[PDB]
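Visitor: Here you go, one structure.
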Amino acid sequence: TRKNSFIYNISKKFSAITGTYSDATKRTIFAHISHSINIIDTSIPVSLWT
Amino acid sequence: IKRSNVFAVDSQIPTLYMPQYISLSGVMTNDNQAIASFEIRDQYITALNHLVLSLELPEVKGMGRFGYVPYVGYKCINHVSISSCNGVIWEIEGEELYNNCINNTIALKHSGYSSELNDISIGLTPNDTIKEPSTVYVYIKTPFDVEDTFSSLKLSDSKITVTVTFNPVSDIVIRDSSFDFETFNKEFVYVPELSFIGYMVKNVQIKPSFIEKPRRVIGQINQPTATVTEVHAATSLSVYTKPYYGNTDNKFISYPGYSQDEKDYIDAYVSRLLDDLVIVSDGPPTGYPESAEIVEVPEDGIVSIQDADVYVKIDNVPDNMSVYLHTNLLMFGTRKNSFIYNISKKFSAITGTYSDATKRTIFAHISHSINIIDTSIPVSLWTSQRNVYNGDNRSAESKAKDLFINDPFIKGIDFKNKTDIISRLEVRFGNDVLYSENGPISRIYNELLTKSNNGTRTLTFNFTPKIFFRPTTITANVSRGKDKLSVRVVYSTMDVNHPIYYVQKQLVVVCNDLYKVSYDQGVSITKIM
Amino acid sequence: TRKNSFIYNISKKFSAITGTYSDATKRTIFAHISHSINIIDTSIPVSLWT
């Protein structure tokens, strides 16, 4: 809400991302993920981000 | 305002009694059906209820794949009868006993439901132990259990006999062809023990009671009709269908073992199909019948199978090897150039990774349309005379992993009783129509009222409390001819080119008759007229 | 309280500082000051800053 204060960043809620790239399907197949996402984030409407 | 006190009670002093747990060993007699008899004669046992049957399953040694069906304790029971000197007091079939206990999760668990009993275990050497000895407990729910001591069976100085008839051991065992079932069957013997709660009552004051006894009628193969005669006071009526696998060898492609969800059945089936569906090989794969159509997967990963596009992408394929797709793994059709049932066309996306160390494809995500009916097709039906194709194009290796399954309590046409094959039901009391329906609203009602998940189509005529009232029944009118219940159904129409169309069906009608229980000159029951 | 979040900085509460340097006393004599200091800041104990 303020230009140079606290920010809510969905990227900072991840701590470890591991996986394997697939050459055949040209995708990353993710294995273990360490994160702090909770139910409120899944419940945010897309309109409220913008 | 005279107010009823809802903060205090006047405690009644009950009849003086003492309960005791009592175990009995039986007398076993024997295609030689095994029968256990238990004799209860004890002057100080005034009443009893809560019968539990103990069964010791032995150690299973040898080679092959072996497992027990879920709820093996219930499924080994063919018939239970309680008798006195005046005749049978109460009896039931194993199917109906299991039906009455289907909502008791604790009882189902005690009768043998675990990974140790129900996984399909593998024996590698003739001395390998496939299963360890174990004991299961079967709660034989009787009408004498509903209201504890109020509904108990009183032994009016009479000798009570409990007789248990057992199913053959092939009914409770899931096995492959590699297991030596002939020797296992020659050696297996049921070792039963009977337990009950007895009551030593001081100055018991006995009154006559009422009891409901199930009566079961099975229709002839594929007939849409069945009738129960001599109906004078029924409290309920239930109707369901059973599959008749007698025209088959009872062999199926997969079984999920201890996992018993529909998703689990489908996953086991897909897992068994993937080893022959997608092949990573050096040149055209070998070892498949001549009717097999193995095509190479192009650079875009899409194979077309007559209006169907399968997307195959495998990682880490060696440079000397290619990816192949089986386009007609299982095929069925009745006319030569018409519609075909092809298990390969039910897949849309197959991805995985090849393992150089184990020389296998480890599959990751699969997109498919396999349902429970496919997992429920018998292997004999893929290769029946009516199939104009070679139905089974699997490898010999996967053909050798089919399982014999002889479970006696299967309803419907699939393992889960998920598809309803009854599109219309009509019941007649005499000649008049008593009930009619097209959807399964009576099954919805049975499940809602009994708080069950596996209800059947049921007409219940009794809504009064159990033992403190005389039950409400539909009463016969022999003058008007209303003394029999006739059931006619219309089966759901299946496609003639689906193999499940040729599974044979029987209609089962169960009727609960009302009996009076009197206690002069021992115990006796009389059918209410 | 957190390393990379909001900070309370007494310096950011000033907007305009004017004055004149004195060569004789070697001090800055301040004239007009524009600020947002309130009574709570004058009431903070020095121990609470550290």
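By Swiss-Prot numbering, chain B shows 16-45, 49-547, in order.
How was it done? The header gives electron microscopy, 19.2 Å.
The backbone N, Cα and C atoms fix where each Cβ goes, and this holds for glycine too.
Among the mutagenesis entries in Swiss-Prot is B:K17 to R, noted as: Confers 30% resistance to rifampicin. According to Swiss-Prot, the mutagenesis experiment B:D25 to V carries this note: Confers 45% resistance to rifampicin. Here the residue is the original one, while Swiss-Prot reports the published mutagenesis B:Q27 to K with the comment Confers 50% resistance to rifampicin. Swiss-Prot lists B:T243 to M among its mutagenesis entries, and the accompanying note reads: Confers 30% resistance to rifampicin. According to Swiss-Prot, the mutagenesis experiment B:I439 to N carries the annotation: Confers 45% resistance to rifampicin. One mutagenesis experiment catalogued in Swiss-Prot, B:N480 to D, is accompanied by this note: Confers 80% resistance to rifampicin.
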Visitor: How big is the Cα-to-Cα gap, in Å, between B:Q27 (mutagenesis position) and B:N480 (mutagenesis position)?
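Guide: Distance between the two Cα atoms comes out at 30 Å.
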Visitor: Out of B:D25, B:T243, B:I439, point to the one nearest B:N480 (mutagenesis position) in space (Cα versus Cα); all of them are mutagenesis positions in the record.
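Guide: Closest by Cα distance to B:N480 (mutagenesis position) among the mutagenesis positions B:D25, B:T243, B:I439: B:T243.
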Visitor: Would you find the one among the mutagenesis positions B:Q27, B:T243, B:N480 whose Cβ has the most company, meaning other Cβ atoms within 10 Å?
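Guide: Going through B:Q27, B:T243, B:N480 one by one, the largest Cβ count within 10 Å is at B:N480.
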Visitor: Spatially, which candidate from the mutagenesis positions B:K17, B:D25, B:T243 is nearest to B:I439 (mutagenesis position), comparing Cα atoms?
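Guide: Going through B:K17, B:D25, B:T243 one by one, the Cα closest to that of B:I439 (mutagenesis position) is B:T243.
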Visitor: So if I draw a 10 Å sphere around the Cβ of B:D25 (mutagenesis position), how many other Cβ atoms end up inside it?
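Guide: Step by step: centre on the Cβ of B:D25 (mutagenesis position), count other Cβ atoms within 10 Å, giving 5.
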Visitor: Distance between B:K17 (mutagenesis position) and B:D25 (mutagenesis position) at the Cα atoms, whole Å?
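Guide: Spelling it out, the Cα of B:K17 (mutagenesis position) and the Cα of B:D25 (mutagenesis position) are 17 Å apart.
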